[PDB]
Amino acid sequence: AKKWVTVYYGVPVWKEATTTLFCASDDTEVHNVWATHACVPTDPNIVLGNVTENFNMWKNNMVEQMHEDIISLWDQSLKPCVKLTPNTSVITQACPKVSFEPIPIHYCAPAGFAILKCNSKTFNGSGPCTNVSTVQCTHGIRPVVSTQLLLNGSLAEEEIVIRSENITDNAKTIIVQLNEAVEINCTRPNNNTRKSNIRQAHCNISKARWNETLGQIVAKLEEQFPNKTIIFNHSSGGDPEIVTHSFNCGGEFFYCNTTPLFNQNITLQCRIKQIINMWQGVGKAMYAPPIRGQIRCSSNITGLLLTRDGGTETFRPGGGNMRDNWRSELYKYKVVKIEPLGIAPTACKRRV
Amino acid sequence: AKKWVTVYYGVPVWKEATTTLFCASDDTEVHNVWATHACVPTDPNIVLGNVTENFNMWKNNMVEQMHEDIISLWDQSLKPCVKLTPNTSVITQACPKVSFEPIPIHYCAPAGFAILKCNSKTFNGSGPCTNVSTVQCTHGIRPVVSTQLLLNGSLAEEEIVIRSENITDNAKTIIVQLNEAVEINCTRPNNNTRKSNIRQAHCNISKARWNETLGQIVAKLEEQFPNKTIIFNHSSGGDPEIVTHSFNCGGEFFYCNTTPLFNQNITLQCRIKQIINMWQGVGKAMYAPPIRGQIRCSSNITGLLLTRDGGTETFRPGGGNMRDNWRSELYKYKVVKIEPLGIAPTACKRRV
Amino acid sequence: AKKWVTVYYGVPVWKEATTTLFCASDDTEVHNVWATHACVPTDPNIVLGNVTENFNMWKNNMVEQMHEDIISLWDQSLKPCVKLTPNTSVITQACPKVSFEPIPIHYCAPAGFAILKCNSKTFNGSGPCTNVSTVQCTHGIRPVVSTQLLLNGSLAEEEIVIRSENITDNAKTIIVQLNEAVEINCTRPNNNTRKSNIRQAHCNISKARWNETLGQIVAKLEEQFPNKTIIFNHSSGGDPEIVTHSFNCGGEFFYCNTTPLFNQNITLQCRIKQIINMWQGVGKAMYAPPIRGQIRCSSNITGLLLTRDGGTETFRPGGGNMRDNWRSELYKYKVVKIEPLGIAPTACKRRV
Amino acid sequence: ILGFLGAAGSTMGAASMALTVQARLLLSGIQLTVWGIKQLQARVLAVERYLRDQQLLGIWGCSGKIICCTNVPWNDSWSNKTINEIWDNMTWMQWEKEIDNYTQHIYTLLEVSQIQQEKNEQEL
Amino acid sequence: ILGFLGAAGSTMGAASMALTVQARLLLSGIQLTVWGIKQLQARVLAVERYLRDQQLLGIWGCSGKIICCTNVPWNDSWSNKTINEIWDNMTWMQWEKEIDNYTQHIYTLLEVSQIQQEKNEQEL
Amino acid sequence: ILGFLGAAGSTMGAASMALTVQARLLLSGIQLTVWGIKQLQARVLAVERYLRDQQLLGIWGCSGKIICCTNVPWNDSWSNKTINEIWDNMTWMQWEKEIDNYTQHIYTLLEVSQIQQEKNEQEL
Amino acid sequence: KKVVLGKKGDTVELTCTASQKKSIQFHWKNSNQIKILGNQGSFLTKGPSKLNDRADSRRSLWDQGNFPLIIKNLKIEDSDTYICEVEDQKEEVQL
Amino acid sequence: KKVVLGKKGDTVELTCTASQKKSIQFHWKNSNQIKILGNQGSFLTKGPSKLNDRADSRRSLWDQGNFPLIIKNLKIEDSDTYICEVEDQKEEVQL
Amino acid sequence: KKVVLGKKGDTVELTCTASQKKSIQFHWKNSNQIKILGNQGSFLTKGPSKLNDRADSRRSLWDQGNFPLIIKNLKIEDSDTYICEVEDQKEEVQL
Ligand SMILES: *[C@@H]1O[C@H](CO)[C@@H](O[C@@H]2O[C@H](CO)[C@@H](O[C@@H]3O[C@H](CO)[C@@H](O)[C@H](O[C@H]4O[C@H](CO)[C@@H](O)[C@H](O)[C@@H]4O[C@H]4O[C@H](CO)[C@@H](O)[C@H](O)[C@@H]4O)[C@@H]3O)[C@H](O)[C@H]2NC(C)=O)[C@H](O)[C@H]1NC(C)=O
Ligand SMILES: *[C@@H]1O[C@H](CO)[C@@H](O[C@@H]2O[C@H](CO)[C@@H](O[C@@H]3O[C@H](CO)[C@@H](O)[C@H](O[C@H]4O[C@H](CO)[C@@H](O)[C@H](O)[C@@H]4O[C@H]4O[C@H](CO)[C@@H](O)[C@H](O)[C@@H]4O)[C@@H]3O)[C@H](O)[C@H]2NC(C)=O)[C@H](O)[C@H]1NC(C)=O
Ligand SMILES: *[C@@H]1O[C@H](CO)[C@@H](O[C@@H]2O[C@H](CO)[C@@H](O[C@@H]3O[C@H](CO)[C@@H](O)[C@H](O[C@H]4O[C@H](CO)[C@@H](O)[C@H](O)[C@@H]4O[C@H]4O[C@H](CO)[C@@H](O)[C@H](O)[C@@H]4O)[C@@H]3O)[C@H](O)[C@H]2NC(C)=O)[C@H](O)[C@H]1NC(C)=O
Ligand SMILES: Cc1nnc(-c2cccc(-c3cccc(C(=O)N4CCCCC4)c3)c2)o1
Ligand SMILES: Cc1nnc(-c2cccc(-c3cccc(C(=O)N4CCCCC4)c3)c2)o1
Ligand SMILES: *[C@@H]1O[C@H](CO)[C@@H](O)[C@H](O)[C@H]1NC(C)=O
Ligand SMILES: *[C@@H]1O[C@H](CO)[C@@H](O)[C@H](O)[C@H]1NC(C)=O
Ligand SMILES: *[C@@H]1O[C@H](CO)[C@@H](O)[C@H](O)[C@H]1NC(C)=O
Ligand SMILES: *[C@@H]1O[C@H](CO)[C@@H](O)[C@H](O)[C@H]1NC(C)=O
Ligand SMILES: *[C@@H]1O[C@H](CO)[C@@H](O)[C@H](O)[C@H]1NC(C)=O
Ligand SMILES: *[C@@H]1O[C@H](CO)[C@@H](O)[C@H](O)[C@H]1NC(C)=O
Ligand SMILES: *[C@@H]1O[C@H](CO)[C@@H](O)[C@H](O)[C@H]1NC(C)=O
């Protein structure tokens, strides 16, 4: 009847890890050149029982490594001719053009660690996940950088999922993951060699697909705001990299007017430009001017970065933080460690 | 004086294993193409003391794996143009000719297992082997398929060894392993392009070698049947793949009349044919017709599959079970596991 | 107050090892061909606390392995046309010329062993080293063979270090390691095709560098012999491989008159010769005659093998033992093993 | 595998029962290079932690053990629950979380107890 | 190497004598990638089975041991032979084969004995 | 790492103190293919020697232990020094060297003592 | 034994069976132990029987454990008993 | 609160600060919770404010934890209080 | 010591020996410690002795542990004692 302290070894109790993951992945392309020495060949090839875990995508740490490895890749591979760091410091580089087409990479746990995965389709957010499994490696993610539309990512399993740390507040973004992709075809045709045009381009979006998609999004948004009509608007202002929709294909820096999407095919007017701001930190960079021949991007719109007005309701596109883009894919994973030692009350005593 | 139960760890007691072995082995040839992904590079490089073990070649299990891996190799590599499975189901395939020349492969134990080997030259059979050693890997075996004569196998160390589960009964075969090889040269010369000949071929066997070999075999057979004259005969009937002697070189299917061997060089008359029965299971297959140019096989007769008449005595060639062919090489090996825990009576007691 | 015997596991007590080290290292060149199968790729990448260790370069054993591996390399790679072993036995070989340019190799400890390193710049000798660290692998050493001058080796960190087992005795050599290298340029120019010249060559040594170097050496030698003027002399006699300065570049065997160095540039007269004595053991060998075109060696004089007169003092160059050359680089290393078990007096008792 | 009993997902009582059964059955006997090496590196680390922990536990008098009973009484202020409430209804994760802030106190006490007993034994 | 004493090929008595001698001497101190990895995989497995078995044996009160003496008497019906007949003339293989069908009975009894002793000790 | 306590470079007394502290912290929780394989081969060997030694030590009654106390008295002729002179001022290397020639004598005595105790216990 | 005895000029079929459906090798023999018909590998093998030129089987049924034996142009002189040596069984049937 | 109130026609500058110097994302808002100006990624982001065509910042200072907000062509009608939502703090300042 | 003393105009041979047969390096010296003759590596090395132009050895015997020393054109003025510093031994012989 006397209660005593006893100790057990092999107790399966988890704590969050602070470790570093390794990269695994699969012709001079810069990501392939990098991967050649940066990543290992991939793994050629476990649901847990009645467990619950509080995954929190906005407070994760897998993100910092992803957002350090990509800057290193990018900065080494895409050299500006002029790079200005703020006094100021200006350096220059040789500027050959390079092939640029992002490839998937996987993050994998080092010895002693494992990655928890949330398998709940109706993920919702930072609340408890009641469907948890374990892996060594995450699925492959293409480190695509873009601003208003999230391109070439994964799709929601069944329904559009709106994930936001605080929907009500509006000082935070809303990440919308689509359960369907919308195809977009962007190109700069030949016979556009004028100086006053090599910097002009256009994009085609299926009219029906876009309209079907927004109707589905609105039906989901109305759950939070059931008494209001939802109106989409264009951007408010600020740096051009985020005012309009920016992306990069073939090494060229593209900007597109998305007003017609948030106001046959829908045609957007796009431009290519030599002077850009950096996303790597505060500063500017100049890249060598465009080349001749037809240029084309082919992509899947898989999501949106939206914000909502404060004080009928209005939403508009925005973005600029590559970390937000990384979260949209890494939200399902957490890395943990095991501390195999515990204490419990018992009903025995040591002979003394 | 009181006897007590005691337990020891590390007790070297063997049990037969039921595990799966891995393949190790050494230009588009089908076996090399297969081996490229099916087998590992070979091992660049132990007699036991006073032990005895009952090896049983007719009740082994290394055979089933060998006879699953070869079917997989073969079926993937030598596509029939028409394959009929019995109702019936008929499928077709593209039929390029392929290079076909069997190479040796080795079977090797996985972690936790070892292979016992019998080193008794006078092996005899399923009785106890008093000369036992251990290996990880077997010697290499070429998966040659043939019917009446066993070709390109190993030779007996000193004397012809006759191995049969039940010699007396005759419902079972007799595998004769020679201690000498007899060379046979089979070919289809050029300038044989007639339609009514591309399907004709012949084989030369040294007269003296054949006659010397049979005299040696008979002297050994007479040990079982000392009061009878031994007469060899030709086959009785049944499927042509076994009635006559069948083999395959270069992908072509050859048949030879061995009557002159069991009735300068001895010349046998041979043919090449497009429609064959399968050895993989019950069914038939058609292969693309023969090609032009001189075709040659070069081989070592290393053994025979013989049967004996029931009710002077008569023996004849026969065969058809590739498992019998596999046993003729795998009889020396057994795979076991160790259960390092035992009990013995002792003369001590635990303090209580 | 009663003292008892107790035993501890994990006691860090060292003993000298007698093990074998493995080679690691980095176009048909003979050392590269050898290394291809003889050495592993190198290691891409620990000072001890207050410890002291008696390193003894003249009683080490790393040397025997180095002097077995090099003979094997050399003998396999540089075939004499005629090789005589003493009765006598004479064999011959094909004699293609080979590329010959020594590369660095590293010696590395096998599992269970480690190599101690002395990091004391003022190494001095066989006395205790008070600065000790551990490595798996030594630095790379080029197995260069030469007689009077030690070429292409390492330099002393600060000052010329004179290492000799017994300076006073003179039955032993003095190895002088320089803290500066002196460049020497040796060549056989074109347009020297005479028969009675293809075997003539010359070397240039900077006058100032040589004179500066000797003044520094003498200042150091005077520490041992402070009341005597030091005079350098030429060799006394004996086998030509050591009477004059011998070396090998491109496979050719060179001999140089060093009298002007021990008596603008200083020019030495050199010769190339077909019949040599072996350093591998007692015997002789003939090598194929010289080739056409300009031949050049480029090297760093890093040390000297000197002896001193017995009974003003006189020193002269000499050499011939490749083991002495090996010691000049291996003196900093020792290989040891750990015996993790010890005994100490204590103040406790076992309950009985 | 540090989770020798596989208890994540079930309560502690069940885990102990499962061990007894499995131990009985076990005694009774009832790219390919890269990932090859990584698979082993993981096992070697786990072994080393295991062996290490088994002797570190000697500080509390529990070396060479998976389960170790004490002479330090439970302080009810650390839980105020019964044995069956804890062992039948809670998982190890729930349990350790419940008492996560008393760990250093408890470990300290275990060390102290072990020290006192060793002292007492050597005095005799 | 699970056969720590190397007894296949010799009788049990000899194996025990051999152990004592060798243990004393030991304390006293008296393709290349593929097969490289396979050689280690084999050792890692053996280590894991060893460590596992050493704690599984606690069910009979024999953890952390190679050799463990009992409080369960031998039932002569299982052998009807003397100590020297078994230890001097039989190998481990011959011996286990002789008593192969009493194994579960014996293991059961060992577990039972251990349970009863643990019970008796905690009652005090 | 066989040098579990890291004593090369410091005296024995300090090493023991260091162990106590570190053990507490640990319990409390306070070319790439070639060298890849070699790094593991080294660890596997060390593990095997460790596990082996831990049971070999049973010959002196010290299996499953890092530290083991005896019933064999110290013979002063082997040292003629005090406990603090040895433990506070000497390193393990200095110490073993000081008594390097009595090792076989001591090991023999430890075996003998263990034998006698086992005999005495089985007699009861 | 089982009896399935026909007359001269008939055709008869007897079925031997296996319980495991493994297309097991088997051999049909007369009372004088002469091999008549069997399953060798995947092939039909005949022995030096008087039935060598008359007997047959149903190969596709071997996979179902059914090993029928068909004798065409049966003679009364072939009246004998025969054994189905299939698996463990040695069933005797008169024909 | 802190008060830095100017008059119509002026230009004013307010500084919000971070203690960790991480160029933390932040947003400046009025009392009606309208986003005016903030730091999104490395970029300057504006909201649908009456100040959208007048306000600016000092990007190079974000690395020092200084997030100044400059309003050019200030009107008295812009008199309000605003929040520096930088890190944990929610500093209120009148402009 | 051992004495092997010849006369002016003679040729003499002395043999120094090793017990291990390792072709050990060795050096022959006079009483004034002048190196005369030795084994350096696999080569014959001479010292600055009056015998430098007269002495020789038998290289093939070094492998048998035999290190003979031959003095041609011996003078009575060379009468001295010499040391066989071979292995551990320092044998003294008069010539
Ligand atoms: C979303 O995912 C999709 C799928 O991964 C991404 O779409 C790919 O985008 C890349 C962008 O370059 C595109 O690559 C081109 O494909 C063409 C197919 O024939 C190639 O011909 C072309 O090569 C030429 O341009 C390269 C530019 O860097 C040169 O490096 C290369 O040498 C070639 O250059 C020749 O032609 C040019 C003509 O202007 C001439 O000036 C040169 O001198 C030379 O003659 C590229 O490889 C992929 O095909 C796209 N994939 C698909 C399926 O269409 C998409 O970009 C992702 N979205 C985002 C935003 O990343
Ligand atoms: C017992 O072991 C021995 C030794 O392993 C086996 O003997 C070998 O059998 C193979 C069977 O093909 C034989 O291979 C031929 O060797 C010739 C040597 O010069 C090759 O020239 C020939 O290549 C031609 O034929 C191939 C047929 O598949 C083609 O794939 C290949 O491209 C070549 O084809 C050219 O010539 C033909 C001429 O008819 C023409 O039609 C084509 O268009 C093309 O021009 C084969 O490689 C080995 O040489 C044999 N080994 C020896 C030592 O003789 C033996 O078969 C084993 N026994 C059994 C039953 O397996
Ligand atoms: C100290 O270290 C330095 C640095 O490692 C060593 O110096 C190197 O010594 C090698 C000796 O050969 C020398 O190699 C030559 O470099 C030349 C540079 O252009 C090459 O052209 C030359 O190649 C020719 O000669 C080779 C002789 O074996 C042939 O094998 C080869 O095929 C080439 O032969 C052509 O030219 C000859 C002309 O006579 C002609 O007969 C042939 O038919 C054919 O046409 C060698 O590679 C290195 O360059 C030296 N390094 C430097 C920095 O100069 C130095 O030797 C070390 N000291 C000692 C004593 O080892
Ligand atoms: C009751 C009871 N007592 N012990 C067990 C039990 C049941 C299953 C497994 C184990 C066990 C014990 C020790 C180790 C391991 C193990 O899996 N490894 C060794 C350490 C490194 C990882 C591999 C399992 C005990 O039930
Ligand atoms: C006091 C005190 N008691 N034990 C320790 C202590 C402190 C640190 C480490 C260890 C220890 C014990 C056993 C093993 C190891 C170890 O490092 N390995 C296991 C054997 C193979 C190499 C790895 C460490 C004990 O302090
Ligand atoms: C869903 O996400 C919102 C975001 O704030 C969070 O508050 C809520 O608790 C989440 N619910 C679940 C079940 O995860
Ligand atoms: C984009 O190009 C693909 C190419 O097959 C085409 O199928 C798709 O309909 C295009 N979409 C638009 C909107 O042009
Ligand atoms: C829509 O886009 C496709 C893409 O090629 C194009 O062919 C089609 O003509 C476009 N049609 C209209 C009406 O926009
Ligand atoms: C030899 O093989 C026969 C085959 O049945 C078997 O009966 C006999 O016992 C065997 N003898 C030995 C010694 O293996
Ligand atoms: C026997 O075969 C060899 C093989 O080439 C042939 O040359 C020889 O003529 C043949 N001789 C007879 C007589 O059969
Ligand atoms: C320096 O080397 C000489 C060579 O005999 C040796 O006697 C002396 O003790 C050494 N001194 C030190 C401090 O190593
Ligand atoms: C010294 O050597 C250099 C090497 O090329 C040569 O150019 C120079 O003329 C030489 N000078 C004298 C005076 O020896």
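Per Swiss-Prot, chain I residues shown: 26-120, in order.
Heads up, header says this was done by electron microscopy, 3.5 Å.
Placement of Cβ uses the backbone N, Cα and C atoms for every residue, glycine included.
Going by Swiss-Prot, these are the annotated features:
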- I:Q65 to Y: Increases the affinity for MHCII; when associated with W-70; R-85 and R-88 (MUTAGEN)
- I:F68 to I: Abrogates the interaction with MHCII and T cell activation (MUTAGEN)
- I:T70 to W: Increases the affinity for MHCII; when associated with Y-65; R-85 and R-88 (MUTAGEN)
- I:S85 to R: Increases the affinity for MHCII; when associated with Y-65; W-70 and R-88 (MUTAGEN)
- I:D88 to R: Increases the affinity for MHCII; when associated with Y-65; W-70 and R-85 (MUTAGEN)
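Feature map: Swiss-Prot annotations on the structure.
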| residue | record | Cβ neighbours (10 Å) |
| --- | --- | --- |
| I:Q65 | mutagenesis position | 23 |
| I:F68 | mutagenesis position | 23 |
| I:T70 | mutagenesis position | 25 |
| I:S85 | mutagenesis position | 14 |
| I:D88 | mutagenesis position | 13 |
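For the pair I:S85 (mutagenesis position) and I:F68 (mutagenesis position), the C-alpha distance works out to 11 angstrom. Listed mutagenesis positions: I:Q65, I:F68, I:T70, I:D88. Those with a CB under 8 Å from a CB in chain A: none. I:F68 (mutagenesis position) sits 13 Å from I:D88 (mutagenesis position), taking the CA atoms of both as reference points. Counting only the Cα atoms, the space from I:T70 (mutagenesis position) to I:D88 (mutagenesis position) is about 17 angstrom. Cα spacing between I:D88 (mutagenesis position) and I:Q65 (mutagenesis position): 14 Å, rounded to the nearest whole number.
Among the mutagenesis positions I:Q65, I:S85, I:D88, none has a Cβ sitting under 8 Å from a Cβ of chain D. With a cut-off of 6 Å between Cβ and the nearest atom of ligand 7, the mutagenesis positions I:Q65, I:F68, I:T70, I:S85, I:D88 reduce to an empty set.
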